[PDB]
Amino acid sequence: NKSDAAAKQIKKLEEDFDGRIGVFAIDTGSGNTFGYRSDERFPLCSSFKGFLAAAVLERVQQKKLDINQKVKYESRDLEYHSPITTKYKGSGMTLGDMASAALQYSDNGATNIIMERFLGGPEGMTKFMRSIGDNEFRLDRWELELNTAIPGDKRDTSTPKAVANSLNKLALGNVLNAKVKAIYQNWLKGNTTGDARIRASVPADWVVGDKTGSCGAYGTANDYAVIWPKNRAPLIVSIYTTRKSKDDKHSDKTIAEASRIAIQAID
Ligand SMILES: *[B@@]1([O])OC2=C([C]=[C]C(F)=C2C([O])=O)[C]2[C][C]21
Ligand SMILES: [Cl-]
Ligand SMILES: [Cl-]
């Protein structure tokens, strides 16, 4: 009833913007869930940089990488949208600072360096997600080519559900020890690109961590979040969208509204 209506709201919302919306929301207290197109495929865009930061932390934790290790790149042609790597280029950044920049500012340079040097490229990225029991997620290509978001292209996609479950595992589950879990949570919390998405759908006094993607093509944008309400168990939210025509612009407000809806459905 509280779910059959939630779905109606989402279908109307996708029709409204001539597009396609995928949702998965978990209440980790009640075990309640809500889902619309949650097993349909959607492009990741930048949103996997959230999971890359987690992969770095797992390595870090196995004492295969030092979080404080200097990463040099003074002679690199930094990819477009590297706002943070660009500033430190003359001096390198720690591994920690590089991963968090991948997450928090969606920095392409940080992303690519980490995938090449420490994680085994996209295949390694996909392996890491398998290692935690995510079967849907796939990363095929690098920045920025992975952002094409061409309809029916399965490269570099996942499902809203697979994304949610995964976030749950990494942010709230037992893939990371207490120390590194806390860093991960902090990183998520300090994401700077998500104020118009899932965060705009919740009271100001809930803490949120999130990772957004914006493919910049076929109106494809997304956001995922861990939400900690005041007197309540953490929520997980997962919003994925595409649009019909290559030129369609992405809709921040549609993501926020889909977040409003999902949250009400698991409440
Ligand atoms: B990406 O998918 O992430 C991204 C880009 C541009 C602007 C954005 F706001 C964001 C985001 O939301 O993470 C480009 C780098 C790709
Ligand atoms: Cl970001
Ligand atoms: Cl964890």
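Residues 28-294, in that order, are what chain A shows, numbered as in Swiss-Prot.
How was it done? The header gives X-ray crystallography, 2.4 Å.
The backbone N, Cα and C atoms fix where each Cβ goes, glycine too.
Summarising the annotation, Swiss-Prot assigns active site, nucleophile to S73. According to its DSSP assignment, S73 (active site, nucleophile) is helical.
Cβ neighbour count for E172 (active site, proton acceptor): 10 (other Cβ atoms within 10 Å of its Cβ, all protein chains included). What Swiss-Prot records for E172 is active site, proton acceptor, and it gives similarity to another entry as the kind of evidence.
Positions annotated as beta-lactam binding site by Swiss-Prot: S73, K76, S133, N135, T239. Contacts of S133 (beta-lactam binding site) defined by a Cβ separation under 8 A and a same-chain sequence distance of 6+ are given as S73, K76, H108, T220, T239, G240, in order along the sequence.
Among the mutagenesis results in Swiss-Prot, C72 to A has the note: Abolishes resistance to imipenem, amoxicillin, ticarcillin, cefoxitin and aztreonam in the JM109 strain E.coli. The residue drawn here is the original one. All protein chains shown were included, and the count of other CB atoms within 10 Å of the CB of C72 (mutagenesis position) stands at 26.
Around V207 (mutagenesis position), a 10 Å sphere centred on its CB holds 17 further CB atoms from the protein chains shown. Classification of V207 (mutagenesis position) by DSSP places it within a helix. One entry in Swiss-Prot concerns the mutagenesis experiment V207 to E. Its note says: Similar catalytic efficiency to wild-type with respect to penicillins, cephalosporins and carbapenems.
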Max pairwise CA distance, angstrom, over record-listed beta-lactam binders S73, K76, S133, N135, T239: 13
Using Cα positions only, nearest of the recorded positions to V207 (mutagenesis position) (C72, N135, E172): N135
Chain-internal residues near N135 (beta-lactam binding site), provided their CB is under 8 angstroms and they sit 6+ positions away: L105, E106, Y107, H108, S109, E170, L171
In sequence order, those recorded positions of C72, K76, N135, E172, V207 whose CB lies under 6 Å from ligand 2: none
Cα separation, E172 (active site, proton acceptor) to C72 (mutagenesis position) (Å, whole number): 10
